[PDB]
Protein chains: 4
Amino acid sequence: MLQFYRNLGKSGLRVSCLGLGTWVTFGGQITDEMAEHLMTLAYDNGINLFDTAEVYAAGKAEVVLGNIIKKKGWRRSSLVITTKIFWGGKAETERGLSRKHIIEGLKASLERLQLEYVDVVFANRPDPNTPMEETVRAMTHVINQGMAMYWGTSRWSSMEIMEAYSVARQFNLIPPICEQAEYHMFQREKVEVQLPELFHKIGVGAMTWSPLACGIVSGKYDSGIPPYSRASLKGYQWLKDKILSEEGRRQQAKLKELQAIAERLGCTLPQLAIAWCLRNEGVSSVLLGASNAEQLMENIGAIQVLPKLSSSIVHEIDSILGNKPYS
Amino acid sequence: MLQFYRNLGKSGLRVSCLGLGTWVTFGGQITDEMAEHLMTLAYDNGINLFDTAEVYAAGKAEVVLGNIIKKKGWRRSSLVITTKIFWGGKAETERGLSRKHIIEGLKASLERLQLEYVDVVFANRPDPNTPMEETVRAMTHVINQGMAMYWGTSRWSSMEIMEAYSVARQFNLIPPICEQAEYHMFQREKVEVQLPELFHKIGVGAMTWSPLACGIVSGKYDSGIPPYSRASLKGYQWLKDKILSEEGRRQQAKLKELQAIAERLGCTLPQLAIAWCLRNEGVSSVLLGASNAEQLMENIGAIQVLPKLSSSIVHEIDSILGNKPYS
Amino acid sequence: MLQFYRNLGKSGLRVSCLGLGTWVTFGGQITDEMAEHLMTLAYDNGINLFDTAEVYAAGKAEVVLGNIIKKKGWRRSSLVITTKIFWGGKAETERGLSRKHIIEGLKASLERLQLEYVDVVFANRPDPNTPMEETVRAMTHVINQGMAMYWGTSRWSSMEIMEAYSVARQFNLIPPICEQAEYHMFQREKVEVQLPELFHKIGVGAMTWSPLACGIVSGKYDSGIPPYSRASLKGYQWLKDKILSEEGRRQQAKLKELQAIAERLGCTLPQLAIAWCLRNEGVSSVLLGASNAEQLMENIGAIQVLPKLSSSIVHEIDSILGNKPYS
Amino acid sequence: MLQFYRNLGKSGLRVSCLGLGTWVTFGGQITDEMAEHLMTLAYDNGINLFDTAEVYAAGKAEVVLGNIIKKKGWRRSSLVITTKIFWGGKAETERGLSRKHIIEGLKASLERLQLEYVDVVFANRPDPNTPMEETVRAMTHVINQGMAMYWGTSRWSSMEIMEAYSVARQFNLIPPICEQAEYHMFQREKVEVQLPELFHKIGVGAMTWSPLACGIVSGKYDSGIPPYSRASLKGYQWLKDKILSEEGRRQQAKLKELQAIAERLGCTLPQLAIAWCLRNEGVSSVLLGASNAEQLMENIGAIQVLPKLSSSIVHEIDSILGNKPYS
Ligand SMILES: NC(=O)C1=CN([C@@H]2O[C@H](COP(=O)(O)OP(=O)(O)OC[C@H]3O[C@@H](n4cnc5c(N)ncnc54)[C@H](OP(=O)(O)O)[C@@H]3O)[C@@H](O)[C@H]2O)C=CC1
Ligand SMILES: NC(=O)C1=CN([C@@H]2O[C@H](COP(=O)(O)OP(=O)(O)OC[C@H]3O[C@@H](n4cnc5c(N)ncnc54)[C@H](OP(=O)(O)O)[C@@H]3O)[C@@H](O)[C@H]2O)C=CC1
Ligand SMILES: NC(=O)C1=CN([C@@H]2O[C@H](COP(=O)(O)OP(=O)(O)OC[C@H]3O[C@@H](n4cnc5c(N)ncnc54)[C@H](OP(=O)(O)O)[C@@H]3O)[C@@H](O)[C@H]2O)C=CC1
Ligand SMILES: NC(=O)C1=CN([C@@H]2O[C@H](COP(=O)(O)OP(=O)(O)OC[C@H]3O[C@@H](n4cnc5c(N)ncnc54)[C@H](OP(=O)(O)O)[C@@H]3O)[C@@H](O)[C@H]2O)C=CC1
Ligand SMILES: C[C@]12C=CC(=O)C=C1CC[C@@H]1[C@@H]2C(=O)C[C@@]2(C)[C@H]1CC[C@]2(O)/C(O)=C/O
Ligand SMILES: C[C@]12C=CC(=O)C=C1CC[C@@H]1[C@@H]2C(=O)C[C@@]2(C)[C@H]1CC[C@]2(O)/C(O)=C/O
Ligand SMILES: C[C@]12C=CC(=O)C=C1CC[C@@H]1[C@@H]2C(=O)C[C@@]2(C)[C@H]1CC[C@]2(O)/C(O)=C/O
Ligand SMILES: C[C@]12C=CC(=O)C=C1CC[C@@H]1[C@@H]2C(=O)C[C@@]2(C)[C@H]1CC[C@]2(O)/C(O)=C/O
Ligand SMILES: C[C@]12C=CC(=O)C=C1CC[C@@H]1[C@@H]2C(=O)C[C@@]2(C)[C@H]1CC[C@]2(O)/C(O)=C/O
Ligand SMILES: C[C@]12C=CC(=O)C=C1CC[C@@H]1[C@@H]2C(=O)C[C@@]2(C)[C@H]1CC[C@]2(O)/C(O)=C/O
Ligand SMILES: C[C@]12C=CC(=O)C=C1CC[C@@H]1[C@@H]2C(=O)C[C@@]2(C)[C@H]1CC[C@]2(O)/C(O)=C/O
Ligand SMILES: C[C@]12C=CC(=O)C=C1CC[C@@H]1[C@@H]2C(=O)C[C@@]2(C)[C@H]1CC[C@]2(O)/C(O)=C/O
């Protein structure tokens with residue numbers, strides 16, 4: 001049976017199995033009014049996890065997220081707000097995981113969010129120019145300063161996450177509680193094989209992103225790049241190329257076969273994809289993305305699909321994908 | 001000879017052998033005017049220990065306690081105020097011993113109390129969803145932040161209290177100074193056998209609660225549930241059932257025999273019961289409960305009974321109760 | 001050659017070899033105007049060390065000391081202000097070295113002093129009811145909170161000071177930098193034998209008090225208790241009895257012989273006594289006491305006596321006193 | 001190829017290979033208007049490193065630097081501001097590396113700078129009267145207090161820097177990230193031989209000063225002390241004597257030969273000297289000094305000289321200097 005709320009890794013932080021992200025949309029692709037409606041729908045449906053980053057829309061995503069929280073007046077204690085730090089400006093010192101940028105970056109993010117603290121502050125990616133000890137000491141400092149409750153990693157290799165733990169235990173600092181990693185039918189290796197090891201060894205939880213591979217898994221690009229789609233937005237040529245790549249067309253081919261299973265289960269492809277991401281209880285929460293209310297409500301409906309993901313169905317999906325990693 | 005003031009465990013915190021609790025009464029069963037009178041009587045009689053919790057009357061108990069302190073103008077340095085954290089709201093993240101709720105919960109409690117800090121912050125019960133290290137780190141954090149002077153446990157098993165100590169010594173954090181445990185003639189095992197071990201091994205003190213078993217030991221329920229009694233209050237059906245249970249009637253049977261001893265000593269059953277709780281010097285303080293001034297003054301009179309609790313009397317009481325635990 | 005300024009123990013805090021205390025006088029025996037003049041004379045003569053305590057004149061000494069500092073406008077960075085904590089009120093919890101009283105006591109002292117911090121906060125005496133770890137953790141906390149730069153002990157045995165060091169090194173806390181001990185011709189054992197060991201082993205410095213044994217060494221009580229003398233003040237019967245005791249008269253007998261040496265050196269008995277206290281370079285600073293400007297200026301003149309304290313003179317003084325401790 | 005921005009030692013702090021210092025000039029030799037122009041030129045040319053000290057012009061240098069930052073409105077996150085502590089006043093306690101002066105000194109510097117924190121706080125020189133542990137604990141404290149991001153040493157021997165590291169690792173404190181050392185054609189030993197060892201062993205970076213030996217390397221003193229030159233300023237007789245010393249004239253002799261190489265490379269002597277200081281990648285940044293815009297722009301032009309410092313050129317320079325240290 002699905003437990004809607006679960007611990008993020010071994011930490012005491014309880015999050016909904018689904019969260020709502022703000023990449024591309026908040027302060028960018030969608031209006032603040034649409035953003036307000038989406039967050040309200042999420043909150044009213046039990047979602048307590050909202051993710052953002054200092055880099056999203058050059059800080060505007062955080063401003064919008066913060067405005068909604070203040071306008072709606074929801075109790076701060078009922079929300080789990082997370083933000084990621086790494087890209088905070090054009091100046092040399094305004095990027096990275098140095099103590100200087102972690103403190104300056106988080107302080108600026110909190111100011112934009114109109115919050116005293118975030119529940120989890122994440123390193124948006126690894127920093128090849130800053131030693132682990134400095135970063136872990138900085139993360140520990142902002143937590144001790146009450147600017148964050150916990151910290152986590154994103155896009156870090158399992159060895160790098162273990163290195164952070166090593167530094168934390170050697171210098172009696174605070175270890176990370178979660179790794180925010182990409183997870184969907186076409187990106188499974190890290191989450192299915194590596195993360196479970198980190199959970200058992202050092203309690204690291206898995207909060208996944210892009211469950212629909214930026215919308216690709218929806219099947220919407222089955223015949224070209226639809227107008228208004230993310231892949232058609234300015235600054236997202238990389239996504240369009242990926243979709244139009246040889247491999248991208250392959251993916252669409254497999255999606256048609258997966259569509260057959262969805263109809264069979266009585267759900268949509270996106271609902272099948274999102275439910276699939278939560279099938280295994282190694283994933284603490286899946287961060288959703290949505291440009292409108294129809295998509296968000298559809299996505300939230302993935303919860304009803306879970307009970308239907310039998311061993312046979314899963315095996316059938318693995319046969320189609322043909323990318324089941326080795327354990 | 002009885003020493004009215006004593007250290008709470010091995011810590012330097014000095015508390016009166018009797019304290020006044022706020023469960024059921026403050027902000028609930030009794031008026032704020034009655035609450036003011038009761039706290040004033042306690043304070044004027046040397047009591048410096050006052051206990052509350054974020055969950056009592058949904059925060060109203062703390063508001064009332066805080067209003068009295070401010071109105072009476074007693075020096076903060078002359079008071080020992082304690083509050084318990086665990087149930088702070090209906091949202092998923094508003095309960096438990098996670099760092100998030102410990103900080104948010106205590107901050108909200110202090111705001112209601114109109115205090116900068118409590119002397120002891122207690123975990124109201126064990127949290128099966130939060131690792132010990134997180135909880136001990138959080139408790140240590142609020143103490144270092146000046147929101148609490150010390151921390152303690154409540155309703156924790158002796159192994160769990162030792163686990164908190166283990167974590168504290170392994171990561172150089174602050175260990176707990178006290179366990180708030182139930183203690184009365186019908187619940188003796190933990191306080192008489194387990195707590196003494198913790199005192200000698202890790203200095204944990206014992207602050208006990210419900211010395212009259214919610215009023216049962218008073219003998220008032222000898223013939224049914226009296227009107228206005230706690231057991232007749234809305235939301236306390238559990239107490240009524242307990243009193244009307246097979247075991248509950250048994251307890252009343254033994255109380256009649258204990259009543260004979262009380263008359264013999266020239267005191268009331270409640271005074272005998274409370275004095276009994278303080279007979280052994282393993283108990284640092286007993287938290288009293290009272291819905292009116294007659295009960296409180298009667299209860300405080302238990303101090304004069306102590307000198308009379310001879311070895312013979314104690315043995316006689318053990319014979320009647322027949323529940324003397326094994327050491 | 002005498003170095004007027006020296007390190008307090010092995011710490012980096014530099015103090016004048018003479019300091020000015022506030023016991024009995026400030027906010028008590030002398031007017032605030034006299035207090036202002038005395039502190040000004042001290043400061044203008046190079047003294048940068050001023051000592052007080054929460055217990056002196058029930059907090060009034062600190063208020064007077066603070067008023068003078070604010071009125072004169074001396075740079076805070078040019079002063080070394082020390083206060084002692086232990087007796088802060090009539091309530092049970094308003095005394096001792098518990099974390100509660102150390103924090104509440106120092107906070108109240110700083111408020112009275114109108115200062116953000118003291119340079120050294122001292123435990124006024126040992127606390128038999130509070131474990132060392134709690135006290136050292138509390139002292140470390142107020143230093144980390146910026147309420148004090150360093151901490152020290154007073155009236156503690158050399159074993160107790162070593163215990164504080166043990167706790168500090170075991171839990172990585174801050175060790176004490178100084179012990180404020182009584183030192184004069186009739187009380188030499190601890191300072192001459194024990195303190196030097198602590199300096200070499202754990203860097204503890206010696207700041208001494210009552211160099212004239214409350215005025216006894218001045219010879220003023222050679223024929224009874226002079227009017228207006230400290231021994232004649234209300235609340236100082238203990239001093240009068242000490243002076244009028246069999247041992248006290250003995251002391252006066254030896255003082256007459258010491259007076260002969262003083263005349264010979266061309267100085268007064270008090271100057272000889274104070275210079276004697278600084279003869280050995282094991283004493284970092286001697287805290288002076290004075291009820292008027294004549295005494296203070298006389299006392300400060302002890303510095304010119306030092307060059308004259310030859311080995312012969314010292315041996316001659318030891319012969320008269322007959323209390324040279326064993327090394 | 002030259003990387004304009006580089007890590008300061010192994011820390012995550014990224015600095016421009018050239019920085020601008022404020023010694024002698026800011027708040028002293030040059031007007032605030034000239035200072036503003038120089039800092040603006042530096043900033044606009046990519047320099048993000050600005051150095052000062054509490055002792056420069058008795059605090060006026062920091063005031064001027066702070067006024068410029070506030071007036072220009074540059075983002076704090078785009079700047080790396082460093083200040084040095086040691087000489088903060090005439091009083092005994094207003095100098096040194098004691099916890100008292102480190103905290104009071106840095107607090108006063110920040111107030112003058114109108115900044116909440118500096119990126120790096122440096123000990124301006126070693127303190128023979130303060131134990132290393134006290135100093136490292138104090139440096140760690142101001143960093144934890146958010147008054148500085150990191151700390152460093154200046155003018156410390158390689159053994160003393162290693163001692164700071166030893167203390168930091170023994171007591172789990174923060175180690176230094178950089179040593180600010182003198183480096184130019186006539187002072188090479190420490191930077192070329194000792195500092196590289198510290199970089200590899202404990203990650204300490206090298207930020208060098210006086211690349212032109214106070215202007216001597218410019219060749220301007222080839223025929224006496226030019227009017228308005230630093231050596232002619234009041235309070236700099238020491239520099240004049242050094243230039244007019246036997247050794248100083250020698251240096252000028254070698255400068256004439258170096259001038260030949262400069263012309264050959266198509267650059268000025270100062271550009272050759274500064275580029276020389278950056279030839280080796282063991283130096284993280286070179287702090288420039290300038291009394292006017294012509295000098296600063298000339299100095300910044302040293303960057304174009306680097307590509308020209310071939311092995312032959314370097315060897316030729318070593319032959320002339322004849323002071324190549326032994327590795
Ligand atoms: N740590 C990291 O580096 C990263 C973190 N994240 C986090 O994860 C969150 C989710 O990632 P995101 O890539 O947005 O998620 P998805 O992969 O689920 O893509 C969501 C996007 O796909 C489209 N879509 C969503 N639902 C449907 C539907 N039912 N039918 C058709 N199209 C649909 C929408 O785009 P459109 O309508 O414009 O086509 C929407 O914006 C982010 O907001 C962020 O918080 C994301 C990436 C990286
Ligand atoms: N840590 C934990 O989980 C717990 C902590 N506590 C703490 O302990 C405190 C005391 O517990 P509580 O259960 O109230 O204590 P008791 O068991 O002593 O019960 C007190 C209640 O019994 C009745 N009573 C008291 N004295 C007399 C008397 N002389 N004659 C007749 N009836 C009397 C009153 O109820 P009425 O008049 O309504 O019948 C009164 O409210 C609490 O306020 C709280 O601070 C309590 C429980 C749990
Ligand atoms: N840590 C601790 O427990 C203690 C700390 N202290 C500290 O030490 C300081 C000094 O101690 P205190 O006992 O006052 O010092 P002294 O033993 O030097 O006694 C000073 C007193 O003696 C008299 N006196 C001083 N100089 C002369 C003189 N030249 N001729 C005649 N009489 C003189 C005055 O008293 P009068 O004129 O009234 O006779 C004066 O108040 C205190 O203020 C306090 O800061 C002191 C005791 C204990
Ligand atoms: N940690 C420490 O103890 C020390 C740190 N420092 C730091 O290093 C910085 C730089 O040191 P500084 O000694 O000023 O540097 P330089 O050795 O480069 O000397 C700079 C001075 O030389 C002259 N000069 C500069 N460029 C030219 C040029 N192109 N042609 C002719 N004359 C020129 C100017 O003086 P003028 O025009 O007056 O002749 C200028 O003020 C300082 O500002 C400070 O921040 C410096 C010393 C010690
Ligand atoms: C949540 C926690 C504590 C607070 C925090 O900010 C970060 C972490 C991360 C790693 C956790 C840790 C614990 O609470 C204790 C854990 C969970 C540990 C990993 C192993 C662990 O050491 C363990 O399993 C004890 O049995
Ligand atoms: C554009 C960006 C920001 C600036 C930049 O110099 C380079 C990149 C590359 C990749 C980006 C990144 C982000 O902005 C954050 C992204 C987009 C990341 C990949 C995933 C990501 O990490 C994230 O957070 C998902 O939402
Ligand atoms: C009070 C204290 C210190 C402050 C605090 O917040 C919590 C505790 C709890 C555990 C205590 C501890 C001590 O002070 C030292 C003690 C009392 C210890 C248990 C054993 C102990 O280690 C001991 O016995 C030294 O002899
Ligand atoms: C109602 C409550 C709160 C909400 C809830 O979901 C479940 C319970 C159960 C048991 C309760 C608890 C409290 O509210 C606090 C209580 C009442 C506890 C038992 C003792 C207690 O721990 C305490 O503090 C005594 O006063
Ligand atoms: C001043 C200091 C540091 C700051 C402080 O608040 C208290 C102390 C007390 C004990 C000191 C300590 C030191 O700085 C290092 C010392 C001085 C130590 C005793 C021995 C020592 O460990 C030593 O000798 C190293 O050689
Ligand atoms: C009166 C006092 C305070 C109250 C009390 O219950 C008992 C005493 C006894 C001894 C006193 C003490 C003080 O007040 C501080 C004194 C006077 C101490 C002896 C030296 C002392 O420690 C000190 O500080 C010298 O100045
Ligand atoms: C920057 C740092 C961390 C923050 C800080 O305030 C000071 C330092 C100085 C020393 C550094 C340290 C590290 O981050 C880890 C380093 C860089 C270390 C020296 C060796 C090191 O231990 C290492 O090499 C791990 O591989
Ligand atoms: C004058 C000064 C300050 C006062 C003093 O009693 C003695 C000196 C001597 C040497 C000086 C010093 C400074 O003022 C800072 C200087 C000038 C240092 C040598 C280099 C220095 O350390 C520095 O910072 C370069 O800019």
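Each position is counted from 1, following the chain as shown.
So how was this one determined? The header says X-ray crystallography, 1.8 Å.
Note: Cβ is positioned from N, Cα and C throughout, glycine not excepted.
For reference, Swiss-Prot has these:
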- B:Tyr56: active site, proton donor/acceptor (ACT_SITE)
- B:22-23, B:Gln29, B:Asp51, B:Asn124, B:154-155, B:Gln180, B:209-214, B:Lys220, B:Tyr228, B:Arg230, B:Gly289, B:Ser291, B:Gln295, B:298-299: NADP(+) binding site (BINDING)
- B:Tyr56 to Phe (Swiss-Prot position 90): Abolishes enzyme activity, but has no effect on NADPH binding (MUTAGEN)
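Here the features listed in Swiss-Prot are placed on the structure.
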residue	record	Cβ neighbours (10 Å)
B:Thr22	NADP(+) binding site	26
B:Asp51	NADP(+) binding site	28
B:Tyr56	mutagenesis position	24
B:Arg155	NADP(+) binding site	18
B:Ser210	NADP(+) binding site	22
B:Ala213	NADP(+) binding site	21
B:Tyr228	NADP(+) binding site	11
B:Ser291	NADP(+) binding site	19
B:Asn299	NADP(+) binding site	25
Rounded to an integer, what is the Cα-Cα distance in Å between B:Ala213 (NADP(+) binding site) and B:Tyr56 (mutagenesis position)? 18
Cα separation, B:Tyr56 (mutagenesis position) to B:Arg155 (NADP(+) binding site) (Å, whole number): 16
Can you give me the Cα-Cα distance between B:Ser210 (NADP(+) binding site) and B:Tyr56 (mutagenesis position) in Å, rounded to a whole number? 15
Hits among B:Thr22, B:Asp51, B:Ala213, B:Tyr228, B:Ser291, i.e. binding-site residues with CB under 6 Å from ligand 2, come out as B:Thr22, B:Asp51, B:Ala213, B:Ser291
Listed in sequence order, the recorded positions from B:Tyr56, B:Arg155, B:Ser210, B:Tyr228, B:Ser291 whose CB sits under 6 Å from ligand 1 are none
